[PDB]
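Structure, as structure tokens:
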Amino acid sequence: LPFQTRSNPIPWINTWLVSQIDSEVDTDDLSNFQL
Amino acid sequence: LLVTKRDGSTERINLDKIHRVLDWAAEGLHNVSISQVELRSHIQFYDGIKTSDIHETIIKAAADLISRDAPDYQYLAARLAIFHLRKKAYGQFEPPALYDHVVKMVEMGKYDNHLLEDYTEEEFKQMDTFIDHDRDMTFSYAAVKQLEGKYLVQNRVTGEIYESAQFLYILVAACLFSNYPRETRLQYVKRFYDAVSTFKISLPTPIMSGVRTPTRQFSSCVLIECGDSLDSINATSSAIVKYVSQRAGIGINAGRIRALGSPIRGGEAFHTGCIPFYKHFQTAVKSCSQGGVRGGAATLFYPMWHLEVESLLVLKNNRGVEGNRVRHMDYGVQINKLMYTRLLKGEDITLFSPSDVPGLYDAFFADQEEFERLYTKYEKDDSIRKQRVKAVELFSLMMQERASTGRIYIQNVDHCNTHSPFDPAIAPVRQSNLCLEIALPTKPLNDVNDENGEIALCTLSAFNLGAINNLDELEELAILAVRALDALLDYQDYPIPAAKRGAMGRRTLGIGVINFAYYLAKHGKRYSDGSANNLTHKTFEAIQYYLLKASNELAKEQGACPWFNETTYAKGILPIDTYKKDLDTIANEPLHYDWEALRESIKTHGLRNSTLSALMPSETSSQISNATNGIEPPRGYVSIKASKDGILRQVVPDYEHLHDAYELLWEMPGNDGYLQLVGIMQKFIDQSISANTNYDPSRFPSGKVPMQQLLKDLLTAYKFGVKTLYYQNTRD
Ligand SMILES: Nc1nc2c(ncn2[C@H]2C[C@H](O)[C@@H](COP(=O)(O)OP(=O)(O)OP(=O)(O)O)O2)c(=O)[nH]1
Ligand SMILES: Nc1ncnc2c1ncn2[C@@H]1O[C@H](COP(=O)(O)OP(=O)(O)O)[C@@H](O)[C@H]1O
Ligand SMILES: Nc1ncnc2c1ncn2[C@H]1C[C@H](O)[C@@H](COP(=O)(O)OP(=O)(O)O)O1
Ligand SMILES: [Mg+2]
Ligand SMILES: [Mg+2]
């Protein structure tokens, strides 16, 4: 490569170049819990 | 063709003037394009086009190019906008001298005249040496738009911007320490200016917007308690109106108002319900919410066992007549252990009007034992008007209204007094604020000027966790932050006497954190997996310890707060004693600081401030340092946030290096990992945390979010001692 690494200075050219809630509750499952 | 310069004169159109500016703003930046900005501007030239309109167009163009592939546009658009804002206030890029500017601004009535009374021209020129106007080149675009849109002193009818960013910083430092002794005044002014202008300390909207302006109100949170009387309702409405016009957000506690149908004056009148009064509180807020720094809002609180609770939960939903909807306020449902017990057992919950149950309300907050006694007693009393509801159904309604509206909040009132810095017998917490992170004592008012009432004010600030490189830097930061906020309490004005009484007797402060997600990314930890548990404990221990130590040393210098005896700190109790013991099963990190020696110094010399820590969302203020807001994980690598102009793109800090370390909001499998962290933080936080619950419907079978999960998460939040729950975000 003869030039320094560089980012694309015209990125816009690439356009042209490549073309309701589950209500159910289980209190026993909740009872398996200590506050 | 001709353009119209800023000074009115006209010259031949020259695109090289535009290349120069853009080349300047893009210098040093990686992967930006001068050509892109010019072409994406689609700048339509006409004869006589103003050169100011030209610049605003290329700012918008460069601002919308912020992306993952090109993050550095956040600084290209910022440097362009700073350049634009410099010309808007000064007519040039170079800012004037601090003295010449303050003189002109005090003369225009845009600054407070005390600036000339407290500082001499020799002192002002000495603070102009503190200023580094090149720190304007460290902002991101989102930061600059918040400065232009909210913070920088401006005219709200002209749109005329009056000051630069570094003048805002240095004068906030000058004013807050203006009342300091000459021997250490400019010493602190410089040190605090450096702290906030280099993003070690985050300052909230009212401080950024107001500290240096004539109208002195800088407390973000106003907490008003309403009694069950027209004189209190009138006083509450008047206090809301006063403080909403003063950059403040309101928290209303209308749980005492008797239910619909209750007798008035022994049956001379029929009580039409709470909702007609809630509508009055809403129009109080909305009457003068907008027009100032931003649109104020308010959150109303009521106990879950209230009789009208089934009608208050649905106040924000659209499906109903306007007579039964108060949509434009948020609501916080107050719950204690007994209410959750009824849910876990599948039993019922009895609803009372607070007027029919003597002492039941005060016990709901102060005395958890006495409440259960009165509750079951009144449940069996047949002479008391009551209403039984299946706890499974009442909770489903609330969590369902929390889901659809997103603004139905929850405050576990028993945790806010069992693990609080206040004695529930002396000064219980019966309320929270707009964003559910403030918990301070209140007493309702009889008049607008009732001396015996108490309105709770909290002044805020944040530590930038990304800005520190070692936790011991907080010791120095906590001193600077606490001192600045405490002197602010004496410096500002109080439109309501009862509010000044609370602010002066308790001197409550609320210092939080920002950039927490970037902080976990720098440590290679995540929210959900639980890898941040022990790190979070180590981090927030240092925060609270150095905050207490800073205010404890300040109590030595100027004396503890007048009502310090009402605090649990006065009795020698620390957060390390009253925290929720379930946290010990999710964190084995030990304490690292000498808490017992701090306990002795507090027992002896007291605390200048009754509260110090509270984790607020920092929705706007955190954007100044491009930090991830509060403790919430960023929504994306490039986040979309709102402003008065339009949408803003905000890159996560240090994106190029840490895009893998970040766990984005919707990359989290659930709330259990996050909620544990909030509980661990709450072990040390004086007040509360604006904790969000998040749900991705696509992560659930049949695409519907189960009520089982909404309740299981609400319980795991209480299990780890979480005081309050803020937003519930639902994806898409
Ligand atoms: N709908 C309706 N509500 C009222 C009326 N008068 C008072 N209220 C409400 C406001 C308060 O929440 C509650 C108590 O009102 P006050 O405490 O100002 O009335 P007062 O002390 O004269 O009688 P009290 O024995 O406390 O009911 O009733 C009325 O004429 N209509
Ligand atoms: N839209 C608003 N209007 C009025 N006050 C607000 C608003 N948003 C937040 N506040 C106040 O600021 C406090 C903390 O919220 P936060 O997001 O940290 O504010 P900021 O936007 O200044 O960072 C809240 O408790 C509330 O009192
Ligand atoms: N003759 C010209 N034709 C087109 N654009 C111009 C111009 N002169 C200046 N500009 C651009 C450069 C800046 O980005 C923008 C306004 O910047 P400025 O330096 O504050 O304005 P001015 O030079 O008109 O006082 O307008
Ligand atoms: Mg020029
Ligand atoms: Mg009365």
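Chain B is numbered as in Swiss-Prot, which gives 5-736 for the residues shown.
Cβ coordinates are placed from backbone N, Cα and C, and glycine is handled just like the others.
For B:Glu441 (among others), the entry in Swiss-Prot reads active site, proton acceptor. Following the DSSP three-state reduction, the secondary structure of B:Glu441 (mutagenesis position) is coil. Listed in sequence order, B:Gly514, B:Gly516, B:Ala618, B:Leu619, B:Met620, B:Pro621, B:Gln691, B:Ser692, B:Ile693, B:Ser694, B:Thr728, B:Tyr730 are the same-chain residues at least 6 apart in sequence whose CB falls under 8 Å from the CB of B:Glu441 (mutagenesis position).
In the structure as shown, the Cβ atom of B:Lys9 (ATP binding site) sits within 10 Å of 12 other Cβ atoms. B:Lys9 (ATP binding site) falls outside any helix or strand according to DSSP and counts as coil. Per Swiss-Prot, ATP binding site is recorded for B:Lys9, B:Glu15, B:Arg16, B:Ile17, B:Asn18, B:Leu19, B:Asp20, B:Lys21, B:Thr55, B:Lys91, and the stated evidence type is experimental evidence.
Contacts of B:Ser625 (GDP binding site) defined by a Cβ separation under 8 A and a same-chain sequence distance of 6+ are given as B:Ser206, B:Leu207, B:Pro208, B:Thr209, B:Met212, B:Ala466, B:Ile518, in order along the sequence. Under the heading GDP binding site, Swiss-Prot lists B:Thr209, B:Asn437, B:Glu441, B:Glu623, B:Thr624, B:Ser625, citing experimental evidence as support.
According to Swiss-Prot, the feature dTTP binding site maps to B:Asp232, B:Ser233, B:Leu234, B:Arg262, B:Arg269, an assignment based on experimental evidence. The Cβ of B:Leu234 (dTTP binding site) has 10 neighbouring Cβ atoms from other residues within 10 Å, across all protein chains displayed. B:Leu234 (dTTP binding site) falls within a helix when secondary structure is assigned with DSSP.
Listed in Swiss-Prot as a mutagenesis experiment, B:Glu441 to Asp is described as follows: Decrease in activity.
Per Swiss-Prot, mutagenesis B:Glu441 to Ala or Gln is noted as: Loss of activity.
Record note (Swiss-Prot) on the mutagenesis of B:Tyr730 to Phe: Loss of activity. Within 10 Å of the C-beta of B:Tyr730 (mutagenesis position) there are 27 other C-beta atoms, taking all protein chains into account.
For the mutagenesis result B:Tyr731 to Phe, the note given in Swiss-Prot is Loss of activity. DSSP classifies B:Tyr731 (mutagenesis position) as coil under the three-state reduction.
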Checklist entry - How many other Cβ atoms sit within 10 Å of the Cβ of B:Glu623 (GDP binding site)? => result 15
Checklist entry - If you count the other Cβ atoms within 10 Å of each Cβ, which of the binding-site residues B:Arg16, B:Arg262, B:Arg269 comes out on top? => result B:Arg262
Checklist entry - If we take B:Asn18, B:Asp20, B:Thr55, B:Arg262, B:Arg269, B:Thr624 as the binding-site residues, which have a Cβ under 8 Å from chain A? => result none
Checklist entry - Under a criterion of Cβ-Cβ distance under 8 Å and sequence separation of at least 6, what residues of the same chain contact B:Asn437 (GDP binding site)? => result B:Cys225, B:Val226, B:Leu227, B:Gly253, B:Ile254, B:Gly255, B:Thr303, B:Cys462
Checklist entry - Which has the fewest other CB atoms in a 10 Å radius around its CB: B:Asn18, B:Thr55, B:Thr209, B:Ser233, B:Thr624, the listed binding-site residues? => result B:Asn18
Checklist outcome for this item: Least Cβ-packed of the binding-site residues B:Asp20, B:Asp232 (other Cβ atoms within 10 Å) is B:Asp20
Checklist outcome for this item: Here the Cα-Cα span from B:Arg16 (ATP binding site) to B:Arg269 (dTTP binding site), rounded to a whole number of angstrom, reaches 81
Checklist outcome for this item: Listed in sequence order, the binding-site residues from B:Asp20, B:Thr209, B:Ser233, B:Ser625 whose CB sits under 6 Å from ligand 5 are B:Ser233
Checklist entry - Within 10 Å of the Cβ of B:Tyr731 (mutagenesis position), how many other Cβ atoms can be counted across all chains shown? => result 20
